[PDB]
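Engineer: Once you've had a glance at the structure underneath, I'll fire off some questions.
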Amino acid sequence: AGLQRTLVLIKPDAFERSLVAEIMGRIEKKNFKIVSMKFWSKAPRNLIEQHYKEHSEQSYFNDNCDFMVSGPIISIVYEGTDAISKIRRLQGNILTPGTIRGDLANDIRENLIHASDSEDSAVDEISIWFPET
Amino acid sequence: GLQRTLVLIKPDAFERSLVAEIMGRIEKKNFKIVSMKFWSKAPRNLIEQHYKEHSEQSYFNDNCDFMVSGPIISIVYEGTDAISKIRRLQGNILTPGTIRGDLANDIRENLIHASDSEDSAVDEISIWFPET
Amino acid sequence: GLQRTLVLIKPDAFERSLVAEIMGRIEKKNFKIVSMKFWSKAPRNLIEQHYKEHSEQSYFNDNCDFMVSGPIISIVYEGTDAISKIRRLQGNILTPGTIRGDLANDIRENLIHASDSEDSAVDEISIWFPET
Amino acid sequence: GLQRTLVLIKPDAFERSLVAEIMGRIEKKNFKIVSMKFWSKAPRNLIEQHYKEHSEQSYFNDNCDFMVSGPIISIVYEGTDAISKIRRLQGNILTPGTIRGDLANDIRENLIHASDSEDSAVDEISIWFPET
Amino acid sequence: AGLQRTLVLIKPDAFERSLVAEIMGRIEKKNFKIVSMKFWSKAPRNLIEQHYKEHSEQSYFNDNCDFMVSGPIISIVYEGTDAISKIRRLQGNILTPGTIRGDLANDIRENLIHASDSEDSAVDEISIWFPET
Amino acid sequence: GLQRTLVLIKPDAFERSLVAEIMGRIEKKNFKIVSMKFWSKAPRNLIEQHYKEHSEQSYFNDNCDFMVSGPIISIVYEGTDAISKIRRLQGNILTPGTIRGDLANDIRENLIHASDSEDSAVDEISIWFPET
Ligand SMILES: O=c1ccn([C@H]2C[C@H](O)[C@@H](COP(=O)(O)OP(=O)(O)O)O2)c(=O)[nH]1
Ligand SMILES: O=c1ccn([C@H]2C[C@H](O)[C@@H](COP(=O)(O)OP(=O)(O)O)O2)c(=O)[nH]1
Ligand SMILES: O=c1ccn([C@H]2C[C@H](O)[C@@H](COP(=O)(O)OP(=O)(O)O)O2)c(=O)[nH]1
Ligand SMILES: O=c1ccn([C@H]2C[C@H](O)[C@@H](COP(=O)(O)OP(=O)(O)O)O2)c(=O)[nH]1
Ligand SMILES: O=c1ccn([C@H]2C[C@H](O)[C@@H](COP(=O)(O)OP(=O)(O)O)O2)c(=O)[nH]1
Ligand SMILES: O=c1ccn([C@H]2C[C@H](O)[C@@H](COP(=O)(O)OP(=O)(O)O)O2)c(=O)[nH]1
Ligand SMILES: [Mg+2]
Ligand SMILES: [Mg+2]
Ligand SMILES: [Mg+2]
Ligand SMILES: [Mg+2]
Ligand SMILES: [Mg+2]
Ligand SMILES: [Mg+2]
């Protein structure tokens, strides 16, 4: 059908601020289903760097990796109609109220959640976190 | 400008237990219930009249089938700028913050209907609440 | 044991915009709506029949007055052990966790009524939904 | 980096019991309370100062009367980009997802005030918390 | 009528955990109204010790005062029918789900909220926090 | 002081979309996740081990079939007095305020499992997370 899969990361600030269920709940409410899920008490920097490889040239690259390994993260593969972009809109940004980041986050770095932004990004990110493909 | 508008709560809302969730969003925006009917299964005729403008579209029959595949609630809501405001509340499955934006992800199963103009509002209210 | 029970949503619920809140608590416990009527103002007779057992109590008339001071919704709910479970959901204004426990604080204005026995449930359903 | 901004919770929030709902939205966005005062009734000259840029408008007097019709809370919030972020949270009655977009439907009774610039922020904070 | 007033403290853990609105919301929802309210970025130990004077002989007395001045608190005077005990039940305890402490707290000391437990306690506590009687 | 306890989120939670709702209640009580696994379908021998004390009961096989009818999540939670506090959170279908009391109404489809003793806790954690 229009069925898709996408990769979401719940970031360490979410655990810090006790917002894990709140975030997963918003995705659950829009009728997306968990296909795979993995809890990392601390992610290997290796995985983080791969995941953010497209960002390796940026000023914020290392500070961001630092944060991403500063506490637990959950990686989830979601599935549903048009999953990649719909879950991207749910994530939104810190400027737009009504989205996850819009309602709950206020920082350029500590922003609670990652979602794949394209078909190619999803395929690649899912592979990084669930290599057992 | 105080108006009235017609809302339908669709069978997917009952299936997924989103009924009160949906009504609550409209209630919290301060719109009031003027009349309301619960249909365990809506008469197919009523659904056909309701969606008449669409009779030529390819989705007409499938949509009718779905609209009759479970209960629905028909509600007349009152309030300032009600037709326009409740339409925004309804929203669409793309933009978060709305009923459809937060809770739906289908082109057919989208939880709620709301009139979109003064004319369709008058018409739909007469279809579901002829007692006027 | 699958049962049906009668619920009234009282005028204070409309006044304080707690309608969907109340219905949502029953919906989330997995009870289903079997029938439902919205009354902009309930006929005083219906209210008198409904509260007959209380006709001799000092609060009878004041209570009737309140019950007619705004809209109410009459609902028939279905589900396993529905009469007993929805009574617990209704609760009382003392113990938190229930509808009254969380949302009410009056001996008269207490948001919701729920049948309390198999007999009163049958009776009340006939008062509000005679079509049987 | 850090900014501070002035928020007013308006009397319609108390009347409609939405005070915690509004404060909660700003809290969930990680803004912190620096100062706060509850006014069972705000002195009229504070209200008039606060809206002084509006002194020539037709709605001026009526809005002041409304603002003095019940309790208000004045809060200084602190956080990154506080002024603009809280402005967007307030939003407007046409924009679902925001405070006014979800809970308000009036030109005047719109639940919340938030400063809209650095200068207005600085000035408004000194009106409500002149002890600084 | 049956009208009463009672004193509530929102404790420093509430600000720490971002649960201030959540707590005040539960009281607001049961139809109690704020009569006076005061924000303390940090309360004078003097006030805390008075407030907990009946506890001056206990092992936990000083550790508790320590915590009560470890961050902001809000003191509120609420009003409504039977306010003292109804708001006491709302507060509940860490063992009873459905109450504030029952749903949200898990510690003998860091327990989010105080509510007066009698007519005499209320009168005295209100006097401590809003001396302007 | 600290304890750890085993929680199972049952297939009815996935079917009814209450997974976040349940995890949220335990999160709001300040319990932390130590370990967690999602099982699209749990191997039947894990389920049977997990319920082994129940092997002679009449409901044994049927309950196992239910537990394998959809996804489940196994979580190790850590916090002060975790075992007993999470047990009370789970509660039962007769007790409003708890997970089962608010959201469940069945003898078997009751949303959540939580360990009920130190020994059962230790044993159940080793069934679902034997890597320790
Ligand atoms: O100035 C920045 C920009 C981004 N990031 C982090 C947060 C962000 O989530 C991630 C990827 O950056 P992006 O693609 O700009 O944001 P998004 O995650 O919204 O795609 O890098 C920073 O730490 N600082
Ligand atoms: O391709 C489609 C388009 C629409 N519909 C249904 C869903 C929609 O709610 C109804 C009316 O369609 P619309 O007027 O395009 O949508 P709306 O209800 O958003 O005005 O028809 C379909 O089943 N398939
Ligand atoms: O002193 C009273 C007692 C009761 N009632 C009203 C509220 C109540 O909902 C209704 C029926 O009374 P009940 O059977 O004692 O309460 P419940 O509805 O909890 O069974 O009468 C009063 O107005 N005053
Ligand atoms: O026609 C109007 C316009 C505004 N106001 C009130 C409500 C508003 O909150 C306040 C200030 O007006 P504004 O700056 O236009 O609105 P905002 O508060 O969104 O900046 O004056 C009215 O009563 N009538
Ligand atoms: O062992 C204890 C007991 C109490 N307290 C603190 C928390 C409590 O809120 C306050 C007053 O004690 P209480 O009267 O036993 O509890 P409550 O506040 O529930 O009345 O003292 C502790 O720090 N440790
Ligand atoms: O008659 C029964 C009793 C129990 N069970 C299932 C549901 C229950 O969660 C599990 C274990 O039973 P229990 O220990 O009595 O319930 P709990 O999980 O509350 O300890 O077995 C049934 O299917 N039928
Ligand atoms: Mg990106
Ligand atoms: Mg249309
Ligand atoms: Mg009775
Ligand atoms: Mg302005
Ligand atoms: Mg005490
Ligand atoms: Mg057991």
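Note that the numbers count up from 1, one per residue, in the order the chain is shown.
Note: Cβ is positioned from N, Cα and C throughout, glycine not excepted.
Per Swiss-Prot, active site, pros-phosphohistidine intermediate is recorded for D:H113. As annotated by Swiss-Prot, ATP binding site applies to D:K10, D:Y59, D:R87, D:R100, D:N110. Here Swiss-Prot notes a mutagenesis experiment, D:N63 to L (Swiss-Prot position 62), with the remark: Increased affinity for NTP and decreased affinity for dNTP. The note that Swiss-Prot attaches to the published mutagenesis D:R108 to G (Swiss-Prot position 107) is: Complete loss of affinity for pyrimidine bases.
I'm curious about the neighbourhood of these features; can you describe it?
Structural biologist: Under the DSSP three-state reduction, D:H113 (active site, pros-phosphohistidine intermediate) is assigned to strand. Packing around D:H113 (active site, pros-phosphohistidine intermediate) is summarised by its Cβ count: 18 other Cβ atoms lie within 10 angstroms of its Cβ, all protein chains included.
DSSP classifies D:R100 (ATP binding site) as helix under the three-state reduction.
Every protein chain considered, the tally of other Cβ atoms within 10 Å of the Cβ of D:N63 (mutagenesis position) stands at 17. Under the DSSP three-state reduction, D:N63 (mutagenesis position) is assigned to helix.
Around D:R108 (mutagenesis position), taking its Cβ as the centre, 13 other Cβ atoms fall within 10 Å, counting all chains.
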Engineer: Quick check for the class: what is the C-alpha distance, in angstrom and rounded, between D:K10 (ATP binding site) and D:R108 (mutagenesis position)?
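Structural biologist: D:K10 (ATP binding site) to D:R108 (mutagenesis position), Cα-Cα distance: 10 Å.
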Engineer: Sequence order is fine: just name those recorded positions in D:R87, D:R100, D:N110, D:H113 with a Cα within 10 angstroms of D:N63 (mutagenesis position).
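Structural biologist: If one measures from the Cα of D:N63 (mutagenesis position), no recorded positions come within 10 Å, so the answer is none.
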Engineer: Judged by the number of other CB atoms within 10 angstroms, which among D:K10, D:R87, D:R100 is the least packed of the binding-site residues?
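Structural biologist: Counting other Cβ atoms within 10 Å of each of the binding-site residues D:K10, D:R87, D:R100, the minimum falls on D:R87.
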Engineer: For a quick check of packing: other C-beta atoms within 10 Å of the C-beta of D:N110 (ATP binding site), how many?
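Structural biologist: The answer is 19 other Cβ atoms.
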Engineer: Using only the Cα atoms of D:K10, D:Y59, D:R87, D:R100, D:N110, which the record gives as binding ATP, return the largest interatomic distance in Å, rounded to a whole number.
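Structural biologist: That value is 21 Å for the farthest Cα pair.
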Engineer: Reported as an integer number of Å, what is the Cα distance between D:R87 (ATP binding site) and D:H113 (active site, pros-phosphohistidine intermediate)?
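Structural biologist: Cα-Cα, rounded: 8 Å.
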Engineer: What does the structure give for the C-alpha distance between D:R108 (mutagenesis position) and D:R100 (ATP binding site)? Integer Å is fine.
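Structural biologist: Pair distance, Cα basis, whole Å: 11 Å.
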Engineer: What same-chain residues, at least 6 away in sequence, bring their CB to under 8 Å of the CB of D:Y59 (ATP binding site)?
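Structural biologist: Non-local contacts for D:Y59 (ATP binding site): D:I107, D:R108.
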